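Peer 1: What follows is a single structure, and I will ask about it in a moment.
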Amino acid sequence: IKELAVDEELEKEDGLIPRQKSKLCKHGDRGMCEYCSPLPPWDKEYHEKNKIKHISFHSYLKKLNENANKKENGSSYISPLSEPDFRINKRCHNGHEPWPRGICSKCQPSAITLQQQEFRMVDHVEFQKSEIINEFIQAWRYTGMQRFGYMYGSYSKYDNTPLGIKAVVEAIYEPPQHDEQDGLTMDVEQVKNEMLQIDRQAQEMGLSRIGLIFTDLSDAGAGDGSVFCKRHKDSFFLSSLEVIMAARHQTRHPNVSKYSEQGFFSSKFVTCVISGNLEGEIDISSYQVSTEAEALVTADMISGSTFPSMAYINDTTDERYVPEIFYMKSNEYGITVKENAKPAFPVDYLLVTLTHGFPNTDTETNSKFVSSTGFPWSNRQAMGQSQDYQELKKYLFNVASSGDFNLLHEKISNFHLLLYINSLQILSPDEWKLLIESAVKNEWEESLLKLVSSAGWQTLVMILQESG
Amino acid sequence: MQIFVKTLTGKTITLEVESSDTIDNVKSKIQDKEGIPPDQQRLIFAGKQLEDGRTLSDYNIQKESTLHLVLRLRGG
Amino acid sequence: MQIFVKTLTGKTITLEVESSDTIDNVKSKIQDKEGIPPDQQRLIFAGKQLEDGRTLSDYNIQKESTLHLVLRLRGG
Ligand SMILES: [Zn+2]
Ligand SMILES: [Zn+2]
């Protein structure tokens with residue numbers, strides 16, 4: 001099987017950390033005893049020294065390869081990187097062949113200790129431009145209600161975190177949803193039918209749906225104060241209703257891995273939320289879900305509770321056997337061992353954090369999508385920017401009826417403009433594929449003149465001039 | 001008599017409105033079924049925004065026509 | 001022969017025309033089933049506005065070829 005091009009590059013590099021000679025070393029200069037030996041990239045002591053709170057899963061893959069492959073014979077190639085299962089094997093390899101009549105300890109799911117995950121799949125989410133997500137908050141500034149979107153992007157290496165993958169996003173697509181002041185809830189059938197055609201155009205453009213965003217602002221008084229502070233240390237970090245939508249999105253998009261026995265493991269999916277800081281701004285934060293316990297129990301046992309920090313655990317009806325969930329908390333006198341014989345266990349423990357950021361404006365490798373970021377989006381029907389062909393006379397117009405190719409190609413690289421053109425499918429699919437590849441790639445000057453000489457682009461500007 | 005109000009998520013809401021009442025009573029009837037205040041509500045009739053102070057006869061809205069519902073706060 | 005008459009709203013309707021017929025027979029066919037007068041029947045092929053008093057041999061209209069129709073919409 002074949003993995004991603006980014007995932008195979010992190011596997012080949014060892015990522016060792018070099019050290020220097022010290023006063024504690026008693027050996028010679030041409031050697032190393034223990035104090036200047038090469039440090040492994042999975043040691044968590046070096047991680048918390050530089051305030052890195054997770055061990056960068058590609059290095060966690062290396063720390064399990066040392067346990068799988070040894071100096072001894074072995075002759076196995078097991079590679080035990082699989083999803084730990086809480087479901088019940090029906091055959092059970094014993095005399096209690098039905099679960100209605102019989103269950104023993106080798107098939108019973110053990111009591112969940114609630115230990116936090118030490119490794120994250122995505123180590124650092126990054127963005128492309130501050131003007132891209134400024135249009136997303138501007139949707140709230142016009143209708144006053146919450147929004148929703150899906151992030152399309154790619155992946156590359158990250159040199160800050162040892163053996164880490166960074167998440168790059170390029171554009172944000174919004175599905176048609178019904179907004180509300182308190183929260184939001186849309187139909188999953190019309191979104192999945194709409195997201196199927198966007199994945200078609202994302203393949204030729206080199207994009208993949210790897211993220212989503214949802215807003216939560218609660219403006220205070222619209223004067224000096226920006227927003228309220230809903231999510232803090234004493235309150236919930238992520239609501240339990242949005243854990244369900246984050247869990248189903250990770251199971252729909254698996255990550256291919258040759259080390260896993262099933263063929264897919266350790267999904268690379270980000271969930272970002274606009275919530276605001278403690279003091280005064282609308283700074284965002286992102287956390288992703290845990291694979292070890294939460295990713296498998298969401299198929300059978302997650303039920304909604306009235307508290308945003310916790311989630312209710314329901315009962316067993318003849319196939320849905322669940323084990324007891326335990327966690328430690330302080331009582332009125334001291335700190336005690338596991339107490340939970342009670343439902344509504346918290347879900348903030350099962351989240352691992354990420355580091356969001358925006359790159360510097362002075363230099364970058366590329367940006368690939370900065371045309372205007374002011375074009376009316378596809379499914380923004382709550383706002384007034386959902387126009388017909390009247391907008392195409394205002395937006396591009398083949399500027400001033402005779403456009404220069406340095407000023408014409410800079411507008412054609414928009415994500416939602418190219419996704420609006422092919423829906424009319426005036427051009428051929430072969431000429432459309434070279435149209436979107438010219439706008440997204442470099443050395444575009446020889447191929448842009450091929451587009452203007454084609455009869456399909458001439459019919460597009462002729463059918464636009466007669467219409468309003 | 002019959003009317004059809006449809007949101008952006010592809011969900012049509014059935015409602016029985018009088019042929020000679022105001023648009024504000026239509027916004028009050030959709031308030032009771034869901035719990036949305038009618039101040040931020042707006043009704044689009046084939047690209048034309050219905051004014052709440054008028055009636056159903058001057059806009060020539062016929063029986064069981066497809067309507068649109070959108071929410072937009074004035075200050076927000 | 002088979003052609004693809006497509007208007008500005010993406011609605012494609014199959015019509016019939018001879019390879020040596022004038023375009024006014026197509027304009028009369030739109031006037032029959034759509035009821036559009038010829039002052040708003042604007043066909044465009046190869047980036048040029050097709051005049052109503054020409055034939056298909058000048059624009060080289062072949063079999064199974066699409067057509068781009070523009071309909072005028074105004075309030076005045
Ligand atoms: Zn040493
Ligand atoms: Zn068993």
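Each residue, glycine too, has its Cβ placed from N, Cα and C.
The domain 'Ubiquitin-like' feature in Swiss-Prot is assigned to B:1-76. Listed in Swiss-Prot as a mutagenesis experiment, B:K29 to R is described as follows: Deficiency in ubiquitin-protein conjugate formation. Quoted from Swiss-Prot, the note on mutagenesis experiment B:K48 to R is: Deficiency in ubiquitin-protein conjugate formation. The annotation that Swiss-Prot gives for the mutagenesis experiment B:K63 to R reads: Deficiency in ubiquitin-protein conjugate formation. Loss of DNA repair function.
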Peer 1: To the nearest whole angstrom, state the Cα distance for the pair B:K29 (mutagenesis position) and B:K63 (mutagenesis position).
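Peer 2: Cα of B:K29 (mutagenesis position) to Cα of B:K63 (mutagenesis position) measures 17 Å after rounding.
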Peer 1: Helix, strand or coil for B:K48 (mutagenesis position)? Use DSSP.
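Peer 2: Its secondary structure by DSSP: strand.
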Peer 1: Among the mutagenesis positions listed here, B:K29, B:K48, B:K63, which has the most company in the form of other Cβ atoms within 10 Å of its Cβ?
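Peer 2: When each Cβ's neighbours within 10 Å are tallied, B:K29 leads.
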Peer 1: Taking helix as H, G and I and strand as E and B in DSSP, count the residues of the domain 'Ubiquitin-like' (B:1-76) in helix, strand and coil.
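Peer 2: Within the domain 'Ubiquitin-like' (B:1-76) the tally stands at 12 helix, 25 strand, 39 coil.
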Peer 1: Distance between B:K63 (mutagenesis position) and B:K48 (mutagenesis position) at the Cα atoms, whole Å?
Peer 2: 17
